[PDB]
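Report on the following structure.
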2 protein chains.
Amino acid sequence: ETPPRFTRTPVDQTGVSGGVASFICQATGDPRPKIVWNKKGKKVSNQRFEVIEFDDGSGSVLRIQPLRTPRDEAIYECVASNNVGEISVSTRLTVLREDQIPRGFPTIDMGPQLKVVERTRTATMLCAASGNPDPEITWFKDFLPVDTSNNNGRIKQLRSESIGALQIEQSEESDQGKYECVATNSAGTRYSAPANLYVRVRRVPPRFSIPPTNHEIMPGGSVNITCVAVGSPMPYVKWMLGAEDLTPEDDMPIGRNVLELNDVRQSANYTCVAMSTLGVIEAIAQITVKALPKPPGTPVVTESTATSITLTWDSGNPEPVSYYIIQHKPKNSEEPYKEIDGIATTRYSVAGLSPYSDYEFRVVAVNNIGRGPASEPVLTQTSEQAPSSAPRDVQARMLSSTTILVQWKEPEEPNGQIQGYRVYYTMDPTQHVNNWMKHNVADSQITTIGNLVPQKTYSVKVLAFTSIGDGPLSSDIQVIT
Amino acid sequence: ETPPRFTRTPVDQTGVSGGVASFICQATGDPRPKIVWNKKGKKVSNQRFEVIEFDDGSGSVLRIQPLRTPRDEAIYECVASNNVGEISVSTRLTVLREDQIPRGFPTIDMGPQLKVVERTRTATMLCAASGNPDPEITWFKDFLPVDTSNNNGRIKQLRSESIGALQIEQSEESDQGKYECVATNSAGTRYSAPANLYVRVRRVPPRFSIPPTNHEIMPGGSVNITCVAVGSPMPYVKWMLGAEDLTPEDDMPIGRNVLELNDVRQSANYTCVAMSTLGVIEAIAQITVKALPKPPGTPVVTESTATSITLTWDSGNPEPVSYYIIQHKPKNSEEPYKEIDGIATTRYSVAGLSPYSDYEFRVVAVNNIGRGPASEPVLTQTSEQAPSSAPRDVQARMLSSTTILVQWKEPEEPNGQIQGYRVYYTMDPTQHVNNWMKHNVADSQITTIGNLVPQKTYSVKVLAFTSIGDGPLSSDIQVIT
Ligand SMILES: *[C@@H]1O[C@H](CO)[C@@H](O)[C@H](O)[C@H]1NC(C)=O
Ligand SMILES: *[C@@H]1O[C@H](CO)[C@@H](O)[C@H](O)[C@H]1NC(C)=O
Ligand SMILES: *[C@@H]1O[C@H](CO)[C@@H](O)[C@H](O)[C@H]1NC(C)=O
Ligand SMILES: *[C@@H]1O[C@H](CO)[C@@H](O)[C@H](O)[C@H]1NC(C)=O
């Protein structure tokens, strides 16, 4: 929230009896400031005082017409306020009689003219005024000031050395209204008479700008559906159920009927009817109720590798499913299921898994309504591999001149049940490993080897094996008998 | 008071879904009938239904847009009623779907287009439509039907092959609005899209159509003073005591403000202010207070003739008098005075009177306020004339051979006091009358004349005389001695 701050303050004015005076006050703040006009100290009430508001609520214009003097001759003020703060600015109004209107006071030599431009074509409203010093020309539309501040806009104020005009680049229905030009200088202010501007739109039968688009949802179960029609003359947009009109009869709105539905208990068809004097046009929306999908058939494992598992499942649903979501995690991992989104078939291979691991699964169905309940789970296990790492911390030491003790720790990557180990040893480590002497052992971390020849350097290497095959050999260690 | 009677009854219709249908009902009666639209005994209440009233209250239009079937498909009725009677007429509405629109049903091939004509120039809106049988083209303005019934009017419908049109002679602000054309046949009715028509008035400063004209009146004491202004755009008219605005101070009407003043006590000036953005104009009315004039000075006779009397009088008033009224009658007439209106001075000669008659007179003063009390009367008498008719029934008869008896009746037109008579007689009626023998007599109707010569025819003539002179002689009678 921010307190109100002035974007545009009213200026002193010097008008002429039986004329117009306008005061402008704009302010910004959060929430939107209210603007109030005071004559010390009173909310202004009168038949000739009129407060006109900007469409954006930026503020308001105090318009005094016709000026009668010296009642109106006074100090007025604008107060902008929200529940965060308050600001005010004062301003003076002077009204003169033409008995005592100074010469050189702004005079309208020619005022704006009634004009009819068609849409999107450039219209020009013109103002000739003289005075000494030379009068500055400004414009008012529907009592509000016309903003031509941006040189870069549709609407630009041109002034030449001969007094100026207002140029509207691209016409809109919004442009239509009552324009008056205003000649000001250091002596005062004078208005021209109002000249209306009208804009002709070619007569067109009605047409749907935004037709009403079909839906499905679970019961109770609500939706707002928009029907927009446009054309000239702009039509009435009436929402019609088959025969009966929801909207009463006394009210048919223009160009926009948006329908609110509570508790869509049943499937239905609805009609949006738009009509003007040139025709009736119609358009239907299909409202049907269907639920979220049923849980899929329980997943079945039909393929497995050491790093993948392929699932197949029944759709479990009477109507077509858009796609599936597969839920997966390790048998005892307890974070919420990891999910693979956007699976467009009833079979999928989950890859990037680890060898010899237990996995948990479910399948979820998704249709246009949304996401259904997860299927019942299936448990399974990835295949084994040969180990992908050597036994760790391999050590050997002398027991006697003829026997040694070899030990190791389990490989970090067994990729399966360790069925055993193979111990390779030799006095010549340059041989191929298949030509070393070999000692097979069951699952264990230590063994003894005898019948060695004394006072020799033996090189030793160890691997693990699963049901699949041999793992890698440890790098050579040496032991001396 | 007269009961309501239909001038225009609605007709059955066959429209198309999401379109327009209009029903028309007009009726006349004293007092003005109200019109109510019923669907089965019940007043129809605006779904999208709209009842639009004629500016003269002659009736209303029931407009259904957009057409919905088969809800709207029903028997409707118009009921017209005042406190003198009640009437109704029924009508049927048929709405079709374009799924089932018959071949030959009216179609708009081109509908009216937006148009901008300036004031006092004729704009024409065009409509091309087809159908089988050929469609009849009609027009609606601002939802009310356009009456081109009088061939003799500003507004006439043109027809060629496959087209109709609307032609508006001399454009007026009233003509501005939203026009749509309508194609009808035995299959049904179809509307085009609405196209607005504009009438652009070149902008003008305000001006007084009916300025405020001064007054005088008695205290308490009331008057309505009217101020009218016109121009484009039409201005506001405010009444001012010359410093401040008369309450409702902020309320401002358009182009016509009339000030009602109750219980006037004093003389004053009032200011009427009309103002626009292109300038302010002012205008004053003078209110001053006093009653009808004081009665004039008693009239004085300064001239008299046998047929006229001239009056002179003092005005009797502190302020100027506009003119006078002279009252006159015979003195012994007990009927009300005859009056001579519009006498612009303080002297006047009343002519066409009868000789030697008594007359009564009075003078009345009139100012801008009104007519004052009559003056005190003056009595007088017209002058005498010589008689203007001869003595009547003149007869003479023998008394002796030397004397005759002459008698007569008074002239009908003495024009004065008969002072006497003169009897002319002779034996030679060929002489001039002044050479006859003569016998003067006082006021009487009979005389004797002697010393006549026997056995002779005497011719006799008699006249009357007043103080003025001799009247006419009777025609000759004869008497024999
Ligand atoms: C449905 O409409 C309500 C109405 O307030 C709105 O808040 C909600 O966001 C809408 N929901 C959807 C799913 O459009
Ligand atoms: C909805 O429209 C479809 C046409 O594809 C039709 O087969 C189905 O029976 C309609 N459903 C209802 C509930 O009317
Ligand atoms: C003055 O105005 C009132 C307003 O209704 C009207 O009734 C009355 O007849 C008017 N008087 C005159 C003298 O015009
Ligand atoms: C009204 O104004 C006139 C000037 O037109 C002035 O002579 C007169 O004295 C004024 N009367 C009053 C009562 O103010």
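Following Swiss-Prot, chain A shows residues 21-183, 190-226, 231-511, kept in their order.
Per the header: X-ray crystallography, 3.5 Å.
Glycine too: its Cβ is placed from the backbone N, Cα and C atoms.
Annotation comment: Swiss-Prot describes A:24-114 as domain 'Ig-like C2-type 1'.
What Swiss-Prot lists as domain 'Ig-like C2-type 3' is A:236-318.
What Swiss-Prot records for A:325-415 is domain 'Fibronectin type-III 1'.
The C-beta environment of A:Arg68 (mutagenesis position), restricted to residues of the same chain at least 6 apart in sequence and closer than 8 Å, consists of A:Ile84, A:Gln85, A:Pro86, A:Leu87, A:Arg88, A:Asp92. Quoted from Swiss-Prot, the note on mutagenesis experiment A:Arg68 to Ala is: Reduces affinity with IL1RAPL1. Reduces the synaptogenic activity to ~7%.
DSSP classifies A:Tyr266 (mutagenesis position) as strand under the three-state reduction. Sequence-distant neighbours of A:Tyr266 (mutagenesis position) (same chain, 6+ apart, CB under 8 A from its CB) are A:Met282, A:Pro283, A:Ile284, A:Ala304, A:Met305, A:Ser306. Per Swiss-Prot, mutagenesis A:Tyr266 to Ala is noted as: No effect on interaction with SLITRK2. Decreases the affinity for IL1RAPL1. Abolishes interaction with IL1RAP.
Secondary structure at A:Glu279 (mutagenesis position), as computed by DSSP, is coil. Residue density at A:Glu279 (mutagenesis position): 12 other Cβ atoms are found within 10 A of its Cβ, drawing on all protein chains shown. Swiss-Prot documents A:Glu279 to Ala as a published mutagenesis change and attaches the note Decreases affinity for IL1RAP.
Across the domain 'Fibronectin type-III 1' (A:325-415), the DSSP tally of helix, strand and coil residues reads 0 helix, 41 strand, 50 coil.
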